[PDB]
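Asker: What follows is a single structure, and I will ask about it in a moment.
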Amino acid sequence: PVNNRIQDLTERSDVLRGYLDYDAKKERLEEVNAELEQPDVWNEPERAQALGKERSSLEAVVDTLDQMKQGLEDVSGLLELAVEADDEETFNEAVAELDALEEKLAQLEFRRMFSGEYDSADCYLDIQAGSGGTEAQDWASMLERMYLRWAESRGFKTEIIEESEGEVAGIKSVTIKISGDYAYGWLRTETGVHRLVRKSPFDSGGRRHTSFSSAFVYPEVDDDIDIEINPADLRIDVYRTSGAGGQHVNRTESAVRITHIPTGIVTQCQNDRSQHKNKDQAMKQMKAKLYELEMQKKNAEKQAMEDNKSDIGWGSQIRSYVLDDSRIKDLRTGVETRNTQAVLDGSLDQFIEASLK
Amino acid sequence: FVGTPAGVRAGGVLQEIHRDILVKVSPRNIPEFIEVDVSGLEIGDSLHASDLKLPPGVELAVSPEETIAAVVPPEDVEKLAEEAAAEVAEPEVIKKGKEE
Amino acid sequence: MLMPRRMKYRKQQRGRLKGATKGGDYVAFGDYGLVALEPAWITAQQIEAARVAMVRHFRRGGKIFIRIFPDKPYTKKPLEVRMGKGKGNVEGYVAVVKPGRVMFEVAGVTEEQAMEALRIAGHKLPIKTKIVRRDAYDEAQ
RNA sequence: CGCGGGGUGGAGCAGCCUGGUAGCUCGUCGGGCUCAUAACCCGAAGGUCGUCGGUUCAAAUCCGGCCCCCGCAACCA
RNA sequence: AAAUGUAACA
RNA sequence: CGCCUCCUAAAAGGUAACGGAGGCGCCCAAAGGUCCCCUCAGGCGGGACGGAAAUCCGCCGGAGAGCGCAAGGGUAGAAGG
Ligand SMILES: [Mg+2]
Ligand SMILES: [Mg+2]
Ligand SMILES: [Mg+2]
Ligand SMILES: [Mg+2]
Ligand SMILES: [Mg+2]
Ligand SMILES: [Mg+2]
Ligand SMILES: [Mg+2]
Ligand SMILES: [Mg+2]
Ligand SMILES: [Mg+2]
Ligand SMILES: [Mg+2]
Ligand SMILES: [Mg+2]
Ligand SMILES: [Mg+2]
Ligand SMILES: [Mg+2]
Ligand SMILES: [Mg+2]
Ligand SMILES: [Mg+2]
Ligand SMILES: [Mg+2]
Ligand SMILES: [Mg+2]
Ligand SMILES: [Mg+2]
Ligand SMILES: [Mg+2]
Ligand SMILES: [Mg+2]
Ligand SMILES: [Mg+2]
Ligand SMILES: [Mg+2]
Ligand SMILES: [Mg+2]
Ligand SMILES: [Mg+2]
Ligand SMILES: [Mg+2]
Ligand SMILES: [Mg+2]
Ligand SMILES: [Mg+2]
Ligand SMILES: [Mg+2]
Ligand SMILES: [Mg+2]
Ligand SMILES: [Mg+2]
């Protein structure tokens, strides 16, 4: 039963050679070993440091794949060197071997997921209906069920934050917290518009219809916009008010103006008579105005997302659920599972694992 | 205190609660010290006057329950952060009158 | 930082700083101690700054004992009100310290470490201080 | 800073003053009608009463302190 | 006295 | 804004400030008079419903309970039941 598990360590390791490109990185590795090889290469060591750190960046690829074809091959000869001599220690000592290379290959599979800043934060899934309407709101509810059963069959927590059910039948939108480990790595390769070509049940004479719904996926940040006001950067002017007051207002510097230096935000207050009532008030107004800019930043980045976020429309898609000839196709890598109502059960691993290249 | 506590090896501190012990003894019979083996103490274990091996003619004058030595966790900068961001509930005033 | 968890009274008259310490004048726990040479109200701020200075010098190891504690509420009226209209608001708390008191006390630490840490802690305090180590005079108390 | 009014299920309000008992409407959930949805009909679930402390035998309720909310006032130079 | 049913009829 | 209690008040009394804290504008026909009798809170153990705390049993106990309501003083050799 053991040589079936070498059969698989050679399977994930070959298309691991595909996106890593041993063929395109055994090449680049050589003229960095050539540039750094002539004695003048520590001439502007910025040039040098990037390449010696590159060199193991490519020798964790080239030479790690070089210990997978030699290593597995000295595993499969030692486990036949234990069957035909009845030597059971040559087969515990060629299995302690298969537990070591099952990690150098596990480590090399975290070039799929260890490359995305924060691919570990408890991410959120933002599903939306789309073209079509009732049909697509049905398909939207189908697709939340799909990712819920997915997340349960993967150790995530199925945590639903916000729903809104559609008025005919189904869901217009949903947001789930996929509270789990490394959750963003898996579900970010699920971002896209899921077309569902399908056969439709809401159309009277039973016509074949297309309806789309999207899945957008993001991680979790600090979401704290409470910047502290530090006196290193506030310049506070004091001067006289401009209206009524008497020998006062004239003869007293009651008005204050606080200007945040790096921003250029200015603020005044003249409302009361004490400069400290006014210095108080202008500190408030100055707090709130930098609370409104840091607001304007965040919304600005959000609108940058929204306007760069597809449209859930015709020809904007990634999948077929042609349930009238039983396929589900991911036009992007692209695979073709034929066991359709097994995908809705949560076999997304298929597409995901191959889509992380 | 003979021996180096194993808690000390783990980074702890030997707090010497008593550096001497109260005792009834003859003037002809005064010992110079009394040894105590603290090498077995972790963080945070403790020794008591009951654990004292006493020499002949000397007789413990405090309660055997009296603690003599303890090994305590060290001072650590990794904690400062939590202690700085630790918020304190403002002091409650004990009620008086129709407020008890 | 340090303050009473609860109290019978919120506010407290100022009193006065006459004489040497009532007690706590001898090293009672650690190996060395920082003794006050002149009287003052030591704020909880100052105590905490001294403590953090010492643990931040020890980095890891040692044991600090703080033997003063601010139970005396400090009061101040809101800025630019006039005299009268009641006693000010509680703004912080202080520990009453008089000449001769062992304020801080360190153990589990070499002599140069204790000397240096207690010195730096002394710079965080509003009074002149003096570094002492445990004596037979201390033990006899 | 002042005066006095509030905080009670998912939402909006009632309950306090003369303490023991938290109610109404919408919503939510299960069932019906319909080919289906809404509407309607039947049944159900749902509240640390802002916090700390505590008046009393007993607190949503009474009395202090803090915390957010709303209104008013902040004058004569 | 009582609302509505989109989007791919050979 | 009058009255009561405590502190500030510097060991007689008294003593101010828009000083620090709380109460009063009632109540009881017994919660009053006098005789007689009784002793608390709490802790530990035991014990059907039965709990931290109902009542019961035992042991430990000078008063930390109670004395209608604030506080103080007083108080079981009673002012308490
Ligand atoms: Mg003008
Ligand atoms: Mg002027
Ligand atoms: Mg002026
Ligand atoms: Mg099926
Ligand atoms: Mg004074
Ligand atoms: Mg004093
Ligand atoms: Mg000061
Ligand atoms: Mg003051
Ligand atoms: Mg003024
Ligand atoms: Mg005043
Ligand atoms: Mg003041
Ligand atoms: Mg202060
Ligand atoms: Mg002192
Ligand atoms: Mg100093
Ligand atoms: Mg003493
Ligand atoms: Mg006028
Ligand atoms: Mg007096
Ligand atoms: Mg007096
Ligand atoms: Mg007097
Ligand atoms: Mg006098
Ligand atoms: Mg007189
Ligand atoms: Mg009053
Ligand atoms: Mg009677
Ligand atoms: Mg009678
Ligand atoms: Mg009893
Ligand atoms: Mg019992
Ligand atoms: Mg029972
Ligand atoms: Mg019982
Ligand atoms: Mg009493
Ligand atoms: Mg009362």
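We number chain A the same way Swiss-Prot does; the residues here are 6-362, in that order.
Per the header: X-ray crystallography, 3.1 Å.
Cβ coordinates are placed from backbone N, Cα and C, and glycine is handled just like the others.
Looking at Swiss-Prot, the entry for mutagenesis of A:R200 to C says: About 50% ribosome rescue activity with ArfA, initial rate. As a published mutagenesis entry, A:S205 to C appears in Swiss-Prot alongside the note: About 50% ribosome rescue activity with ArfA, initial rate. One mutagenesis experiment named in Swiss-Prot is A:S205 to P, and its note says No longer forms a detectable complex with TnaC-stalled 70S ribosomes. Quoting Swiss-Prot on the mutagenesis of A:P206 to T: No effect on ArfA rescue of stalled ribosomes. What Swiss-Prot says about the natural variant A:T246 to A is this: In strain: BL21 and MRE-600; increased termination efficiency. Swiss-Prot gives this note for the published mutagenesis A:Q252 to E: Loss of methylation. No longer allows ArfA to rescue stalled ribosomes. Record note (Swiss-Prot), mutagenesis A:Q252 to A: No change in complex formation with TnaC-stalled 70S ribosomes. The unchanged residue is displayed.
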Asker: Could you find out if DSSP has A:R200 (mutagenesis position) as helix, strand or coil?
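Answerer: In the DSSP reduction, A:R200 (mutagenesis position) maps to strand.
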Asker: Name, in the order they occur in the sequence, the residues of the same chain whose CB lies under 8 A from the CB of A:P206 (mutagenesis position) and which sit 6 or more residues away.
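Answerer: Sequence-distant Cβ neighbours: A:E140, A:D143.
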Asker: Can you name the residues of this chain that are 6 or more positions from A:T246 (variant position) yet have a C-beta less than 8 Å from its C-beta?
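Answerer: A:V254, A:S259, A:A260, A:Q275 - these are the non-local Cβ neighbours of A:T246 (variant position), listed in sequence order.
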Asker: When you tally the Cβ atoms that lie within 10 Å of each candidate's Cβ, which of the mutagenesis positions (A:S205, A:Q252) has the highest tally?
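Answerer: Of the mutagenesis positions A:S205, A:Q252, the most buried by Cβ count within 10 Å is A:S205.
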Asker: Have a look around A:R200 (mutagenesis position) and count the other CB atoms within 10 A of its CB, chains all included.
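Answerer: A:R200 (mutagenesis position) is surrounded by 28 other Cβ atoms within 10 Å.
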Asker: Would you kindly give the Cα-Cα distance separating A:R200 (mutagenesis position) and A:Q252 (mutagenesis position), rounded to the nearest Å?
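Answerer: A:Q252 (mutagenesis position) and A:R200 (mutagenesis position) have their Cα atoms 77 Å apart.
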